[PDB]
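Taking it in order: structure first as structure tokens, then the write-up.
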Amino acid sequence: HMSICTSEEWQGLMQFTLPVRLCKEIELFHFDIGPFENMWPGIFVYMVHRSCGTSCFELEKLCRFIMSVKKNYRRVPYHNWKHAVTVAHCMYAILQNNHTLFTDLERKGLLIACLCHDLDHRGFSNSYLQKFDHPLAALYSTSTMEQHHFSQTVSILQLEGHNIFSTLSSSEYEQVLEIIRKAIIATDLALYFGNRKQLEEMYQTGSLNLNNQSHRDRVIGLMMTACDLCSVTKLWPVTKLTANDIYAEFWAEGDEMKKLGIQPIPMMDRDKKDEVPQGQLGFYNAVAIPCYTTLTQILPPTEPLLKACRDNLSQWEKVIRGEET
Ligand SMILES: Cc1c(Cl)nc(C2CC2)nc1Cl
Ligand SMILES: [Mg+2]
Ligand SMILES: [Zn+2]
């Protein structure tokens, strides 16, 4: 079922060298991959090599894996290839700035989990699949798309010449697949609320312990949320342009619901565009600000993400007040 890259695609990626100018730029939390489309697969190779090393993965298998993953992201307005690389870049910036807190196996599993976290997204939410009793919802009762994204990741890894993790021992292979599974499932925002509440309690009571596996899993889960939502941490023009894509995707879902005779929620209704700024204020106060606040408490080097999120919240307030561009 997985689409496979052509020889020309992976061989082409093998010869790419990142321009020197961008090396200083890629290290920064606010970096926007937007203006460098041709370089996205190359940027991911670069990030894997800088975090793990050139010897970590067999270059040919890595390039084949990356180009087949790209091929399995769909032409949807938001949950696409650009999103995958954006999320992976945020993870790289988090991992770089907190490098030894994490094991070599965690750094490789997380960068891969980020690139694959929305694989084969169809442009439909878990709400749509569960309300219209789609077969995916029967198969995966909760975290429907996230279970699908993980199944797709394993399916790519099973393709001839794509198993980038085959050189790990039998124990490390099962360990990395678990790191990936947990990380991808954690991208379901429904799980985020409880995860952030549990982490805030652990941090406030002084019980949070990164040597404790269940605590590590939660910290990793919050990092996945922080990366998934990072369009809210970019410079305002970038954040605004990504919000346009977010809403284009939701509006297409809303259109499909309307065709089935079910009225969508206001956020998915293109005829309700005027409610977007109030909706964004709600999203930042309920989801993004608490997310980056808790992440900054646990990992102080991630503070630039919280600063940038606060700045964009401020910009959404300006939009509501009529002070826009
Ligand atoms: C990053 C992100 C996500 Cl996942 N969801 C939403 C929904 C309110 C439109 N907004 C943002 Cl800014
Ligand atoms: Mg997702
Ligand atoms: Zn995502």
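One is the number of the first residue shown, and numbering goes on along the chain from there.
How was it done? The header gives X-ray crystallography, 1.7 Å.
Cβ coordinates come from backbone N, Cα and C, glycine included.
Positions annotated as active site, proton donor by Swiss-Prot: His79. Cβ neighbours of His79 (active site, proton donor) (same chain, under 8 Å, six or more residues apart in sequence): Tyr73, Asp118, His121, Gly123, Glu249.
If you look up Swiss-Prot, you'll see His79, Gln280 marked as 3',5'-cyclic GMP binding site, on the strength of experimental evidence.
As annotated by Swiss-Prot, divalent metal cation 1 binding site applies to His83, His117, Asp118, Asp228. When secondary structure is read from DSSP and collapsed to three states, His83 (divalent metal cation 1 binding site) falls in the helix class. Sequence-distant contacts of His83 (divalent metal cation 1 binding site), defined as residues of its own chain at least six apart whose C-beta falls under 8 angstroms from its C-beta, comprise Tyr73, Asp118.
Here Swiss-Prot flags 6-323 as domain 'PDEase', drawing on sequence analysis.
Under the heading of mutagenesis, Swiss-Prot lists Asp118 to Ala (Swiss-Prot position 830) and annotates it as follows: Loss of activity and of zinc binding. Other C-beta atoms found within 10 angstroms of the C-beta of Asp118 (mutagenesis position) number 25, with every protein chain shown included. A coil conformation is recorded for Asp118 (mutagenesis position) in the three-state DSSP classification, outside any helix or strand.
Looking at Swiss-Prot, you'll find the mutagenesis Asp118 to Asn (Swiss-Prot position 830) noted as follows: Reduces activity 1000-fold.
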| said: Using Cβ atoms only, which residues of the same chain lie under 8 Å from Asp228 (divalent metal cation 1 binding site) while being at least 6 residues apart in sequence? | reply: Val87, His117, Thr187
| message | If the criterion is a C-beta within less than 6 angstroms of any ligand 2 atom, which of the recorded positions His83, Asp118, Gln280 pass it? List them in sequence order. | response | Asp118
| message | What is the set of residues, excluding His83, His117, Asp118, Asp228, whose C-beta falls within 8 angstroms of the centroid of the C-beta atoms at the divalent metal cation 1 site? | response | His79, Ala84, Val87, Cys114, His121, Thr187, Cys227
